[PDB]
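Just below is one structure, and these are the notes that go with it.
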Amino acid sequence: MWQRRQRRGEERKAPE
Ligand SMILES: CC(=O)Nc1ccc(-c2cc(CN3CCOCC3)c3ccc(C#N)cc3n2)cc1
């Protein structure tokens, strides 16, 4: 998958 951390504000950054 991809583009999941975008909803949070990181786009695609490490887990937490
Ligand atoms: C506190 C808090 O929310 N913490 C947290 C935990 C996990 C993530 C997270 C989620 C996804 C994607 N999902 C895709 C479906 O199966 C599970 C993972 C990611 C996908 C790609 C990348 C990269 N490079 C990082 C990701 N990071 C971001 C933040």
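All positions are counted from 1 along the displayed chain.
Recorded method is solution NMR.
Backbone N, Cα and C define each Cβ position, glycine as well.
What Swiss-Prot notes for the published mutagenesis of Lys13 to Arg (Swiss-Prot position 374) is this: Less monoubiquitinated product and resistant to degradation. The 10 Å shell around the Cβ of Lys13 (mutagenesis position) contains 11 further Cβ atoms across the protein chains shown. Under DSSP, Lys13 (mutagenesis position) is assigned to coil, being neither helix nor strand in the three-state scheme.
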